[PDB]
Number of protein chains: 2
Amino acid sequence: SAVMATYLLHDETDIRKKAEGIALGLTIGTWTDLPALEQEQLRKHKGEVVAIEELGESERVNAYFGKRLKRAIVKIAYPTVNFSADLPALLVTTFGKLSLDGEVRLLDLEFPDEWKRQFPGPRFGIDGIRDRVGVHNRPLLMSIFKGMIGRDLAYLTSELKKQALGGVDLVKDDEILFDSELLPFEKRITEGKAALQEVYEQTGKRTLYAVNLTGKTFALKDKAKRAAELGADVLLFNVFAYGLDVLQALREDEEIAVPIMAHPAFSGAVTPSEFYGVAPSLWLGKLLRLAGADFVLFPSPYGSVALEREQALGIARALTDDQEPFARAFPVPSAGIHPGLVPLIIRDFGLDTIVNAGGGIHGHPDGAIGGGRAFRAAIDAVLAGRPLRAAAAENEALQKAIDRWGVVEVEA
Amino acid sequence: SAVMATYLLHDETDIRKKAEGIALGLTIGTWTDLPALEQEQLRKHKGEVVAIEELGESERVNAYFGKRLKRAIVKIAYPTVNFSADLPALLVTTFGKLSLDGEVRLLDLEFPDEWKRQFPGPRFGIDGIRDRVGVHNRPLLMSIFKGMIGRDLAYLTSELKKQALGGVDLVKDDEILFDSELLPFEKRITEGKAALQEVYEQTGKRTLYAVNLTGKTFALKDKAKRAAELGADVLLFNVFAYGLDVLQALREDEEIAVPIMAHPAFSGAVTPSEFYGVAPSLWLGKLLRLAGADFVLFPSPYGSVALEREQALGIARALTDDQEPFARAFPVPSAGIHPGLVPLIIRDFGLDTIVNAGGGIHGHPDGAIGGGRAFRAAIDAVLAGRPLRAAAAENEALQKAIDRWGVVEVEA
Ligand SMILES: [Mg+2]
Ligand SMILES: [Mg+2]
């Protein structure tokens, strides 16, 4: 039983020598000088280099570093008997001191099925969330509150209604919305709930509210329990600012048992480099799903700061792969989203995804209501097998969106 | 009252425009579309671009990216009334969504003194640690166990005594040493304490043991409290695998009140990039000191993976700057350390530093005892104003070390 870590290395010196050094150094430390009796005893703890895929030197990279760097993908097996069954131990064992060793980037971690079972996975996942909001088949639609910092509850309820009236399935707090006297955590939940039921009463639409769960680590479980008692729909959580283990703890607490939406804030401090850090498929995908996230918002492959398409798809695949002993986490491509992008979003990510209108929904000529109507009309068009403009001809909200932001061509 | 964040940005588009968009987008969202009542209401919550230092383009960077990237150091002010007084809120506000915005690297954070006072700083600091170990004036000396994974308590105590007999002031667990049936957390502490007291009786030397505090986040306080009851000397903590807030929580718990040694494990996933992440002076220095670390181990500016010298000095300055309302934290340059570097270490970092012999102390011809004597003799030589070779001619342990690793020139 061993966790196999896959790394990308750049180095002036022999890669194989470095790999062997890591396998031994990060496990038992010494081997050759140990008596036969000890070797047999410590055999089970010995790390091993599983594979080394030599890559071609990159002129671009060599020019950047001003030296000749050999490149290779290295796989190392770490016996699970070497560390405790928790994410902090996993990270320190596979990328602790090693993260300081020059150019090394963690690309993936493969866990033996038995080890994975010691972790929760999402409590609800895609299936559970779809039931909770009552929406099947079509992708979901969500938006974000705009300009709430410094505002009061009346403003919150008013803004929440507009978004719900626009037909969005879920509305979340801005990740930078923290608790205050004006907007207490518990009040956002209860006031928001009342407002959303009123909307159901009038339009027949069911909308959930993902409230930001913030503050100090050791106060999270108590407030989350309170949120659960108050009937909070979803808990938005800036996991990367707290640690993966905290997400897991929230997921495993039976007194909480509320869906958890993981926000990507701060993940960018770790994922972008070509030579260092941790790949997004692992940091935002595999690990967040295993830790308990029901929703995972990540950089979309569209817009001004689009994530490389294959990287974005890789995240979605890790979140939904049915080979994992966990429920699927909802992939939520975020940033650079507008109605004209719906056909591409569905083509790239499928129907089990969430169209995140973000705060941009408010930028529609007719406010959030018009913005939500445009998105819902666009989603229906794709499911009805029609081009957006065909639906736009019958839906003013959508036509206004198209004239404002256009339609992204999907024809290959 | 605002936290001023300093960033390094690379972008092919106008930097000031992007900076203004960040200051506004990450605070109140919109301004020019607000009525008078709302503007005066949200004025105090409005972020502002404090300054922009244009750096000019780099051909090396341009070649790497394959395009022209403008470069500038940007300072933005975020009103403290915008977020709760906790580190997770601080990180999310200043580098949450922003960490995903292309090429942005967080270099520093400056806070009003009143805001700083809401945080603990080290409980003991340099002065406190020197008292607890009983060593003043001279820099301290510490080492690490070698290959303890899979070993038993008989081996632990044996190796611990050898290091203490070498004259080291502190011995720490390997950061990858996790609790097991062979080496339970509480037993390492109690047996280690007994073994160390035997050494004092023999050589009159006092040696502390920094035990690894691991496991799940919500079990940390309980075991740390047990460690205190059992008389643990120092708690080694892989803070980056958890979160800054957890370190702060451990520091503020009056039922623990045991020195905390922060390990750099995983910090490398965040600090090395030229275009992304967080600068080490802030990530390993300023924030760890503010959060509560009494000792901070960080990449030394020596050896195969040496951290650029000014960066390393920057970390040490953040840890010891007397201008901060916190006790000074012990700077511990780590990696690439050998007796021949002692003169340079003292010249670079001063007397209030710790010479981290690491696991290399065991590589001395005469084991840890000889390795420790070599280091102690090296430190004494520098304080006595003598060349290492002069002292080596009178100290075998040191002579052996010098012949093996040599002496690094300290003359400017
Ligand atoms: Mg946001
Ligand atoms: Mg170590």
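Throughout, chain A uses Swiss-Prot numbering, with the displayed residues spanning 2-413 in order.
Structure determined by X-ray crystallography, 1.8 Å.
Positions of Cβ are set from backbone N, Cα and C atoms, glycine also.
Listed in Swiss-Prot:
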type	residues	note
ACT_SITE	A:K98	active site, proton acceptor
BINDING	A:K147, A:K173, A:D174, A:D175, A:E176, A:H264, A:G337, A:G359, A:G360	substrate binding site
BINDING	A:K173, A:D175, A:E176	Mg(2+) binding site
MUTAGEN	A:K98 to A	Loss of enolase activity
MUTAGEN	A:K147 to A	Same activity as the wild-type
MUTAGEN	A:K173 to A	Same activity as the wild-type
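A map of Swiss-Prot features onto the structure.
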{"residue": "A:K98", "record": "mutagenesis position", "Cβ neighbours (10 Å)": "21"}
{"residue": "A:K147", "record": "mutagenesis position", "Cβ neighbours (10 Å)": "18"}
{"residue": "A:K173", "record": "mutagenesis position", "Cβ neighbours (10 Å)": "25"}
{"residue": "A:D174", "record": "substrate binding site", "Cβ neighbours (10 Å)": "23"}
{"residue": "A:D175", "record": "Mg(2+) binding site", "Cβ neighbours (10 Å)": "20"}
{"residue": "A:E176", "record": "substrate binding site", "Cβ neighbours (10 Å)": "23"}
{"residue": "A:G337", "record": "substrate binding site", "Cβ neighbours (10 Å)": "18"}
{"residue": "A:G360", "record": "substrate binding site", "Cβ neighbours (10 Å)": "17"}
- Message: So if I take the recorded positions (A:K173, A:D175, A:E176) and measure from each Cβ to the nearest atom of ligand 1, which come out below 6 Å?
- Response: A:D175, A:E176
- What recorded positions from A:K173, A:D174, A:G337 have a chain B Cβ less than 8 Å from their own Cβ? none
- Note on the structure: The rounded CA-CA distance in Å from A:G337 (substrate binding site) to A:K98 (mutagenesis position) is 37
- Message: Name them in sequence order: residues not among A:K173, A:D175, A:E176 whose Cβ is within 8 Å of the mean position of the Cβ atoms defining the Mg(2+) site.
- Response: A:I145, A:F146, A:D174, A:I177, A:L178, A:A211, A:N213, A:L237, A:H264
- Helix, strand or coil at A:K173 (mutagenesis position) [DSSP, three-state]: strand
- In three-state terms from DSSP, label A:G360 (substrate binding site) for me. helix
- Message: Check the DSSP secondary structure of A:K98 (mutagenesis position), expressed as helix, strand or coil.
- Response: helix
- Residue pair A:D174 (substrate binding site), A:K147 (mutagenesis position) - Cα distance, angstrom, rounded: 9
- Message: Of the binding-site residues A:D175, A:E176, A:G360, which one has its Cα closest to the Cα of A:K98 (mutagenesis position)?
- Response: A:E176
- Task: Just give me the nearest neighbour of A:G360 (substrate binding site) among the recorded positions A:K147, A:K173, A:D175, Cα to Cα.
- Result: A:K147
- If one measures from the C-alpha of A:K173 (mutagenesis position) to the C-alpha of A:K147 (mutagenesis position), what distance in angstrom results, rounded to a whole number? 10
- Message: Quick check for the class: what is the C-alpha distance, in angstrom and rounded, between A:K147 (mutagenesis position) and A:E176 (substrate binding site)?
- Response: 11
